[PDB]
Amino acid sequence: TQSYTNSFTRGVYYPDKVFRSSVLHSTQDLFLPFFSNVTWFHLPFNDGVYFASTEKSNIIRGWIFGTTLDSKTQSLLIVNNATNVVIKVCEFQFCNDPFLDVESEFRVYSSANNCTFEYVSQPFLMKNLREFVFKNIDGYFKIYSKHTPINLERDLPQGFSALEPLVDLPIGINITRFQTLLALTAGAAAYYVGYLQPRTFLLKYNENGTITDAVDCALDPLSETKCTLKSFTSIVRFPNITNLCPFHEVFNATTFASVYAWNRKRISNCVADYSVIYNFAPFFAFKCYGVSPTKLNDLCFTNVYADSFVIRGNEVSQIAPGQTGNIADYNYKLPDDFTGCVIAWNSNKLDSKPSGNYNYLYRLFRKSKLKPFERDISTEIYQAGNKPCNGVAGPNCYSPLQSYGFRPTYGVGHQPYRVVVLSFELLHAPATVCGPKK
Amino acid sequence: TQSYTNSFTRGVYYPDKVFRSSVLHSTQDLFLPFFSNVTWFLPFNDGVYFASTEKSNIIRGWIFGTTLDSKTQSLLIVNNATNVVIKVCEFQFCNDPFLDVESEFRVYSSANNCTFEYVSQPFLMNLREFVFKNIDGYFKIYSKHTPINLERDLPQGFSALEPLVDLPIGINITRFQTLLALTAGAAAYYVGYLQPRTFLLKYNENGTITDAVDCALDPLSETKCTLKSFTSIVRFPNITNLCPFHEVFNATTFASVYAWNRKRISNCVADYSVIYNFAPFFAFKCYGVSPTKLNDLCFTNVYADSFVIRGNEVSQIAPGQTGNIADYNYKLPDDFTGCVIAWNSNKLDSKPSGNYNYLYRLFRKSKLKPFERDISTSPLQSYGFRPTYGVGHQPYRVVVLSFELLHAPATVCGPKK
Amino acid sequence: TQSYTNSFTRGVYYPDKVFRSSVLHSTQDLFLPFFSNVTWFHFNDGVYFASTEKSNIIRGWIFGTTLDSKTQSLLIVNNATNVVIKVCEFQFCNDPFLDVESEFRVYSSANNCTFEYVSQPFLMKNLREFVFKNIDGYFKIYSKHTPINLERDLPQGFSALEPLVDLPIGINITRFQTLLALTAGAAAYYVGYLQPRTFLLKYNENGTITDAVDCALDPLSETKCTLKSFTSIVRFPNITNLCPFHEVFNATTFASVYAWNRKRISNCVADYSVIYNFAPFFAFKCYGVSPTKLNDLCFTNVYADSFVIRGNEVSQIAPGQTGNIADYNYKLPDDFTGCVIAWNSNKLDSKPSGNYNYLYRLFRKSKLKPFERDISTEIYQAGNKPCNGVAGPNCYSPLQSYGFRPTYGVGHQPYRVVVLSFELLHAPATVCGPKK
Amino acid sequence: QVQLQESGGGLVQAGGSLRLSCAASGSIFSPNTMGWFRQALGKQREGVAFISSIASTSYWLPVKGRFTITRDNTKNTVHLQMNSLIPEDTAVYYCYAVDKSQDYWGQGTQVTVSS
Amino acid sequence: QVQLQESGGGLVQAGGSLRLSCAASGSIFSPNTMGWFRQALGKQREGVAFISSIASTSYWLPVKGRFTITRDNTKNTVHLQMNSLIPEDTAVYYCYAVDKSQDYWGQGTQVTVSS
Amino acid sequence: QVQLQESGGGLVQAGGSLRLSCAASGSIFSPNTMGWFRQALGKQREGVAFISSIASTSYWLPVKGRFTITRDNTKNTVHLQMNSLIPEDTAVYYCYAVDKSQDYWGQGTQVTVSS
């Protein structure tokens, strides 16, 4: 049963561990803002929690912090008592509703499991108000605490008291949700909960080293003045897009020639949009090596080179840097450090006839290999025997070119496939080629 | 058909594309200085002011070329009644390229490939002025048509030059020519050069330049610019002695490597032309002094250590290097200053039966600290040199010149007067 | 026999060969401080040597380290004709002296030496003063000869010392001795030792030093100099332990970069010898602290990260750097304060068939904040209908593998990388124990 | 130290069915993510399928219907159900446990289908 | 557009001679290679012969010493001569230009030899 | 220019004796070392023996007793006494004056023994 009230000037803790006296200091850290709403109960964690109560019969005796609150996340647990305060961080498989039977942990959690940490110390607890500040930062879990006398009152006392550090655990686990844990059978109790935010305070240390007053730096203009004096008294416009690089020409050419005679096209002095590439059919092979396909429009180069041809279905894997094969070193060789993309798709429906399609040839015999980015066109008898071929065929005299064959009744791996490779390069010249830009 | 004439105040172009109003501005850039010489009728230098005054439009097109042939990239600008075409093709030009009106074979015999094409509204439509400026891979043209009254020379007036086109071609250029179209005809045009200067330009309230003052023409203009308103001796000692570098060289008797000859050269004029005319040295290296700048300094003492080493061991003569010749024969200090020279002597010290007058060390107890040799005397083995031996084993004469600086006033320096 | 006397105003030599006139100049160099005791007989950093005999009985000087034939020894011989300077490791006797003329009593025999020098001898009612100083392989001799009246001790006056010779010898020197040429006899000489000081020299109009004042003798002289005119305890904690750096290294199992292991180290003595003890690291660079001084500092808490990277991408790990793993797999803060170690592993993490066993992420919606880790396997959405199914068309799947074969060259072989990050200026530090 | 047990592989004719299973014992911290990778004979290694700890599944191949992933929360194990086997899936399989600190790997299982 | 014109086919008795020619028009970069291929009804494309820009002549086994090629550099045309014809040569012929780019084929020439 | 005069060679029967003499005139600077090298007919040049200026002797052959070296300090000459001749020492002899900077060589003496 929630409620609201006023936080007044409470919840200031020693930020660090350096002694000071009779000096006004300015600190930037998480704090509870002055005069803020603190929910009064009878829960998200955010960046930290200020928790304050007054029930002096130990009805409040601990807390459970965790992320998902199940075995799926180790749940930090603090339990108070009269003998010894206990802190555990074991991966408790969390139950639906936590409570101690008074004292089996089973209702809290199913089974004790792996925990590299465990801690026990003097009891935290000692008409009296107890205030705690919990926060975990940079893989450390810090608890500050303080207690004070008070007259019977239904809201936070007017006045001032600083909070001294209590524990500083090196745990380093994520927490996003916490839950209190009372000591009842039904009943009810009371406590106050508030949330910290980053702020800039001005703290005043008296002669004995204890904080005795502090002023906020964002509450109201008077406080801003007190802090300053250090005393207590999208639009984007760009040219219209006209010059589009033509990619629908290097595509659906309907004449990709042979692999041994592959057309090379140079593209420059235009805006190149790669979106239209994905407007065609799903591609059998779509591989980019030196460039992530997402960022092609973001990074631009000097000139582009496109090479298109038709190869067999099972020979697609051979078209890559570092590959070896009949198509790899005799018809088209690629550099090891090739930067660009490769596209390949089936064209059996367009490059096959029942009688037989033999207009797609390829080199079969060659004296040596081919350097990367090279073509060979000459057709001479490949001499194999010791005797000269003398420009004629026969024994150990075979032609270097062999004709591929495609028919619609063939199975996968042999059907004709169209392959287009895009290559990109840089040199000492203006790029003059970049992608579309809004 | 040359002549010279005065430029008056012409050739001022908007430095950039910025709009300003009623504010005097100061700029530092390339301009044609006031009252210079311009030629009346070609190197390019840094930019060009070009002007003509014919109404028949016979002039058409500038041929920018570095090689002025089909060998290297050339910019060709052609103009006709409908369009202007800019090409980077390296045409095969002739001696007197001129149009026919319409065959272009007269201008150039043949064509080839290139990597640029540009087409636009023709440049031309009285005096016509252009400014050509190429810089950092950008070719910029500024143009202006000014109607002049019946007059002879460039008018006493002012007219700004507005940008026409920028092209990112990125090729160097050095020359250009003139085209004519044909019967007898008459042509005449003015040409002037650019220079880096500082100008003060006055904008009116519509953005058009109206006046400008050079910042170096005369002291009054210097005052206007600064106020920003419109209202070596060489001496050397007299000793003339020649340094005995020739005696050290070509001595016909070089000592063994294990006992290298050390000579001290001082109190003379050192000349190193004998170094280069001596022979085509196989190895010529210097560490503390640039080899080409040995002619312009003053030196205190010179040391010359001469010996004979095998062809493949020449690299062993180097500061901070390890090797048998380095550690047991002769070592150079890591901070050694001087030079090392080495030339082949196969045709001199290679007996048909072998020459054994040269010997080297292989065995010693301790390493050799730089600049000391061993005389005590099988710990020492004689060399073998024959004409049949190939490269890497023929004898080589090696001389090191040890140098020192930062000492008493130098005496060995009279290479210059 | 020995005795003592006061140096008085003596031992001032032209610091440089620069002409000046009528200008007071401040110099900082080695001098013999005023009013000091110089030993009278009947090396350190320099020598003031003085004598007054006329019979030319005094001559020669021996400088060396061992006074034996095992190290080079400067030898300065003088006779009526010339002066001879040699650097030979002579076998000196107990009491060397010129026979007058054989040198067999001086030493046994000649041996290895380089510099041999001959010139006009230094020596020519008369007192002779010399200053010998060795610095940066250079041996400088300054001299002066004065006509001294019949006086027992050093005269009260001023005499500058001109340079005489400057030799580029370069020999380690620790001691020197003087020889005599004799029938018994007796002779004496004064020896004093130089120290670094600051002097104020006064040049007259002719270019010759006439007077000088010591800047650290008495407050009056300090005033003259400034006016420029003539009118350990260590309390480290008790705990002794060993930081398990051995466990971080040689674990035989390293995580892939997109899930990099994290190990926290505290409460132990940090000894870094084992690091260099491990291997010849290809890269070992420390940003916020010098690599040599890790063995005498104290830190709050240290973190060790370990993974494997393709060699050419090792440079990708640095503050304020860009690259696929820089922004997508492992981000280092701009204010990093630690060390990075990277060494080749091509012999252990490669296979002929292809040791994949290692992944890296290249598709990610947003840039990585520093010291983040991302472990999701969700299929990257390219900006279209949600491809929860598969990459398919525009959508893609991340985490390609690596391929390591021994055949790959450097720049594709695997390198094991370990990054140590430090914590400074915090709660009372715990990882420091290399000192008592 | 983490041990991954794999089971269920072997020889099956075309169109068959089987059930691969990987169980992770040891440290295997709570917010783990498990998966299966495929290794064809002398080829690269591809990721068959991945299941998270929040039951979210990511199949890295257009293959749904063929594999199905089931999760056993109580023992923290993963089962891959194999149906309608076709010969191009004849490859060995490993399971992949990413955990939170340092991922792991299995030993290997032979899955074969032919006719 | 590259168009190659083929001519010279038809019907001829056994032992006769025929005279085919194809002339290429269009781009035809200078390093051109032009050949002839045979195709009969029911059989695939069989290479007849080739000539490169080096003017070298290459012929296949079935037509040893019976077909010849002449090349015209002025018009850059190809002339194929058939001598000693036999019914095995009954097939349509296509001349093919290798060029350096997209390859162009012919419309066919009817050659019939039968008795 | 230094001159190394050589004398005392010739024909001697087996078991004979002779006295080779080398006198070095000219520069022959003070820290000199005088040696003797042997040259067999068409073979490598090995060293007979060296005497230094401090009377130290270094024989480069297990030949002690055969050659004996005597020094003349007044004229700074070196004499080799040859006794008990055997045919294997039939070789020409040169003397080697290292001097201190520029080493020199002799002209040559023919020493021959046979029986």
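Note that the numbers count up from 1, one per residue, in the order the chain is shown.
Cβ atoms are placed via backbone N, Cα and C, with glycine included.
The number of other Cβ atoms within 10 Å of the Cβ belonging to B:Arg128 (mutagenesis position), over all protein chains shown, comes to 19. Experimental mutagenesis at this site is recorded by Swiss-Prot as B:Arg128 to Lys (Swiss-Prot position 190), annotated: Partial loss of biliverdin affinity.
According to Swiss-Prot, the mutagenesis experiment B:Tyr360 to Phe (Swiss-Prot position 453) carries the annotation: Decreased HLA binding to NF9 epitope. Increased binding affinity to human ACE2. On its own chain, B:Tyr360 (mutagenesis position) has B:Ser256, B:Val257, B:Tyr258, B:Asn324, B:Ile325, B:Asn329, B:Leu380, B:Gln381, B:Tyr383 as residues at least 6 apart in sequence with a Cβ closer than 8 Å to its own Cβ.
Per Swiss-Prot, mutagenesis B:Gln381 to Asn (Swiss-Prot position 493) is noted as: Reduced host ACE2-binding affinity in vitro. Cβ neighbours within 10 Å of B:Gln381 (mutagenesis position), excluding its own Cβ and spanning all shown chains: 15.
Looking at Swiss-Prot, you'll find the natural variant B:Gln28 to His (Swiss-Prot position 52) noted as follows: In strain: Omicron/EG.5.1. There are 11 other Cβ atoms within 10 Å of the Cβ belonging to B:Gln28 (variant position).
According to Swiss-Prot, the natural variant B:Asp96 to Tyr (Swiss-Prot position 138) carries this note: In strain: Gamma/P.1. Secondary structure from DSSP puts B:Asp96 (variant position) in coil.
Around the Cβ of B:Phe105 (variant position), 10 further Cβ atoms fall within 10 Å across all displayed protein chains. Classification of B:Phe105 (variant position) by DSSP places it in coil, neither helical nor stranded. What Swiss-Prot says about the natural variant B:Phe105 to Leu (Swiss-Prot position 157) is this: In strain: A23.1, Omicron/BA.2.75.
Under its natural variant annotations, Swiss-Prot gives B:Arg128 to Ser (Swiss-Prot position 190) the following note: In strain: Gamma/P.1.
All protein chains included, B:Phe363 (variant position) registers 10 other Cβ atoms within 10 Å of its own Cβ. According to Swiss-Prot, the natural variant B:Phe363 to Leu (Swiss-Prot position 456) carries the following note: In strain: Omicron/EG.5.1.
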Taking only the recorded positions B:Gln28, B:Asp96, B:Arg128, B:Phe363, which one has a CA atom nearest to the CA atom of B:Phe105 (variant position)?
B:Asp96
B:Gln28 (variant position) versus recorded positions B:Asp96, B:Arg128, B:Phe363 - nearest by Cα:
B:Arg128
Relative to the Cβ position of B:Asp96 (variant position), how many further Cβ atoms are located within 10 Å?
11
Between B:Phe41 and B:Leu42 there are 18 residues with no coordinates; how far apart are their CA atoms in Å?
12
Alpha-carbon distance [B:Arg128 (mutagenesis position); B:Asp96 (variant position)] in Å:
23
Cα-Cα separation of B:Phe363 (variant position) and B:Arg128 (mutagenesis position), in Å?
88
Work out the three-state DSSP category of B:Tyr360 (mutagenesis position).
strand
